[PDB]
Amino acid sequence: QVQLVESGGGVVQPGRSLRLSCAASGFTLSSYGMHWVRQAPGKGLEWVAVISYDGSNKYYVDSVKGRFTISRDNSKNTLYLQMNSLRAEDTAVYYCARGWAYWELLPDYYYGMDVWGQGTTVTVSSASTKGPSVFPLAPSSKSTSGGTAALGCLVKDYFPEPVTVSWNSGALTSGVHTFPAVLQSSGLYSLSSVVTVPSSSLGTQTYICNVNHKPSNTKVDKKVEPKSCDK
Amino acid sequence: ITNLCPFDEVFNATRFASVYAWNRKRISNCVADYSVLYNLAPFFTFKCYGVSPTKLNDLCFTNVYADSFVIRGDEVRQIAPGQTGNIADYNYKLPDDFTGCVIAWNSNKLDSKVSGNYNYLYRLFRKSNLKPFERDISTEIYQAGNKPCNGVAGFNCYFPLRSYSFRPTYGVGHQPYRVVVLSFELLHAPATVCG
Amino acid sequence: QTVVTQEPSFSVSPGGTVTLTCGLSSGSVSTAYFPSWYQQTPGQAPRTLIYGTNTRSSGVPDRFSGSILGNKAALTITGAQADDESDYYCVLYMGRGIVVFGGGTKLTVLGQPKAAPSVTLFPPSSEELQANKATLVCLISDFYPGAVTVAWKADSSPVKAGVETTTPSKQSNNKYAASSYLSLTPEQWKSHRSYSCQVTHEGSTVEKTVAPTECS
Ligand SMILES: *[C@@H]1O[C@H](CO)[C@@H](O)[C@H](O)[C@H]1NC(C)=O
């Protein structure tokens, strides 16, 4: 009745227009207005744009005058989130909101955020489809000289984000924990995930780190086993 | 044709608006009969101007306009033709040559809250007077002592709009009174409502 | 700037009453326009608490409340619990097409089980060394709270350039985990006798050290 479906996210070079949609089902979005907002990674979320009686007003932030435009589709019940000539200044997982009614005072746009979530992720970077660099992580015997041993695999220079990372093809999840990536000095991305397993599992079990970069569809099954430093 | 005119939504009136957004409507071509508008609940003011309530229905007009909003209980006596008041100059007003009817009555059962229904607001400041039958949607900051603040709304510059509470545990003057304004015109087409 | 206010954080024990306030740099809360406070969920969808002074929302527990108290808009909640361990946003509507938010006020409840951070540092392997690149990872996990600042030193001199930090994230069993990255040259890496990674948690110092010659 109030379900929302969205599409059009992704990562591309800056300076080209992008089309993204907030399709609605269960009620007519053309009935009355709504809005939407973006959330920077870690940094607090801040407002972008609001719509009106579906024909009345096109209010925007002062930061986007002369560079943004909004559109709607009454027959197909969706609104277009037209995104022209991406700039690095805008990078969020922005999602659309809900405010329909017909009987109220209008000193503001009112009817703030009420239903959020299950949206699209958009990231802009000065990069292209660049192959990830995959490396194993084999600890020495000192840190494995205990009840539990830790194994991991490094992810480097992967674009566009994200890249599907998992362990043992999803069959083994015990002790598997993934750590978020950060911006490098050159503006690139890299991260690692470490799997903690008991010391009564080394050798017997096949520990494999699979990584797929969907835009290039490159397959790497990195074999992660402790170093055989018999010296 | 003795069909019912759509006066149900006018009276029972699901919800309302504020003073500046005085909720303009248009209805025409029905059958008018105010026997339904007769006394049914304790009414506090039915003193309406220039027309005999008895001969409302026999003599009929065209282009009827009927609106309503909320007002503080003390001022209900201040809305008159050629009557002073801050509402006259800074909110919705009425000209001197007024021909139409009007009703007032308190609404404490549904409009009261443990703290007060703060939805309803009003405008307190403007540049100058207002012409009759005008809706003001101004939002720019109002200046007090020159040197406009440019949206600061700080010292020596005040925001034009304000609001007040509706706590039920008050006196008579603080009770919210729902009021309906009736207006019309004579024009030059065959009549539209009466019967 | 129109940015209004946001307190950094506030402290309260569970099972009691907690207030929360966000004042105005303009100082005019009497505008009586819609004050709305919003939940936040780090990593998933937040929801609503109040839209308009104390106008309550749907599907809400009754313990929450809030109103314009004093000259500055605030909140007050009693019977606090671990349902929503996060910050919240108070929103006021000014500008006829202008919206103001805040950075959030990190409300942290104090009634929780507490542990010390777990630190593991792994020097780069030789296979990555042959790639003419070097990057060390010193991971920190199993800590609460996450208010930790990491500083890394080659030999005995901390270096600020070339260091990236990760904000801690919640674990499965309600605690925090983070890490950090440093990408310098292996030529620079092998020029130091030792490398040290330090993390402080509520003023408690934890130290980890690695030696390049061990991997040689
Ligand atoms: C308001 O509703 C009551 C109950 O349904 C009804 O008796 C009354 O006539 C209504 N007022 C009108 C129709 O003006």
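Using the numbering of Swiss-Prot, the residues shown for chain B are 332-526, in order.
Note that Cβ sites are derived from N, Cα and C of the backbone, with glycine treated the same way.
Feature list (source: Swiss-Prot):
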{"type": "MUTAGEN", "residues": "B:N343 to Q", "note": "Reduced viral infectivity"}
{"type": "MUTAGEN", "residues": "B:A475 to V", "note": "Increased resistance to neutralizing antibodies"}
{"type": "MUTAGEN", "residues": "B:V483 to A", "note": "Increased resistance to neutralizing antibodies"}
{"type": "MUTAGEN", "residues": "B:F490 to L", "note": "Increased resistance to neutralizing antibodies and human covalescent sera neutralization"}
{"type": "VARIANT", "residues": "B:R346 to K", "note": "In strain: Mu/B.1.621"}
{"type": "VARIANT", "residues": "B:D405 to N", "note": "In strain: Omicron/BA.2, Omicron/BA.2.12.1, Omicron/BA.2.75, Omicron/BA.4, Omicron/BA.5, Omicron/BQ.1.1, Omicron/XBB.1.5, Omicron/EG.5.1; complete loss of interaction with host integrins"}
{"type": "VARIANT", "residues": "B:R408 to S", "note": "In strain: Omicron/BA.2, Omicron/BA.2.12.1, Omicron/BA.2.75, Omicron/BA.4, Omicron/BA.5, Omicron/BQ.1.1, Omicron/XBB.1.5, Omicron/EG.5.1"}
{"type": "VARIANT", "residues": "B:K444 to T", "note": "In strain: Omicron/BQ.1.1"}
{"type": "VARIANT", "residues": "B:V445 to P", "note": "In strain: Omicron/XBB.1.5, Omicron/EG.5.1"}
{"type": "VARIANT", "residues": "B:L452 to R", "note": "In strain: Delta/B.1.617.2, Epsilon/B.1.427/B.1.429, Kappa/B.1.617.1, Lambda/C.37, 19B/501Y, Omicron/BA.4, Omicron/BA.5, Omicron/BQ.1.1; Contributes to cellular immunity evasion and increases infectivity"}
{"type": "VARIANT", "residues": "B:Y453 to F", "note": "In strain: B.1.1.298"}
{"type": "VARIANT", "residues": "B:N460 to K", "note": "In strain: Omicron/BA.2.75, Omicron/BQ.1.1, Omicron/XBB.1.5, Omicron/EG.5.1"}
{"type": "VARIANT", "residues": "B:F486 to P", "note": "In strain: Omicron/XBB.1.5, Omicron/EG.5.1"}
{"type": "VARIANT", "residues": "B:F490 to S", "note": "In strain: Lambda/C.37, Omicron/BQ.1.1, Omicron/XBB.1.5, Omicron/EG.5.1"}
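A 10 Å cutoff on Cβ-Cβ distances gives B:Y453 (variant position) a total of 22 other Cβ atoms nearby, all chains included. Here the CA atom of B:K444 (variant position) lies 20 Å from the CA atom of B:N343 (mutagenesis position). Cβ neighbour count for B:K444 (variant position) (all protein chains, 10 Å cutoff from its Cβ): 16. Within the set of recorded positions B:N343, B:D405, B:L452, B:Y453, B:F490, B:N343 have a CB atom less than 6 Å from some atom of ligand 1.
Separation of the C-alpha atoms of B:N460 (variant position) and B:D405 (variant position): 22 Å, rounded to the nearest whole number. Taking 8 Å as the upper bound (exclusive) on CB-CB distance to chain C, the recorded positions B:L452, B:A475, B:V483 give B:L452, B:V483 in sequence order. Put simply, B:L452 is the one of the recorded positions B:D405, B:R408, B:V445, B:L452, B:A475 whose Cα lies nearest to the Cα of B:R346 (variant position). Contacts of B:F490 (mutagenesis position) defined by a Cβ separation under 8 A and a same-chain sequence distance of 6+ are given as B:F456, B:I472, B:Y473, B:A484, in order along the sequence. With the fewest other Cβ atoms inside 10 Å of its Cβ, the least crowded of the recorded positions B:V445, B:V483 in this structure is B:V445. Under 8 angstroms separates the C-beta of B:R346, B:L452 from a C-beta of chain A, among the recorded positions B:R346, B:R408, B:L452, B:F490. Of all the Cβ atoms in the protein chains shown, 7 others lie within 10 Å of the Cβ of B:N343 (mutagenesis position).
Ranking the recorded positions B:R408, B:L452, B:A475, B:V483, B:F486 by the distance of their Cα atoms from the Cα of B:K444 (variant position) places B:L452 first. Contacts of B:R408 (variant position) defined by a Cβ separation under 8 A and a same-chain sequence distance of 6+ are given as B:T376, in order along the sequence. Here the candidates are the recorded positions B:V445, B:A475, B:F486. The one whose C-alpha lies nearest to that of B:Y453 (variant position) is B:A475. Comparing B:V445 (variant position) with B:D405 (variant position), their Cα atoms are 21 Å apart once rounded.
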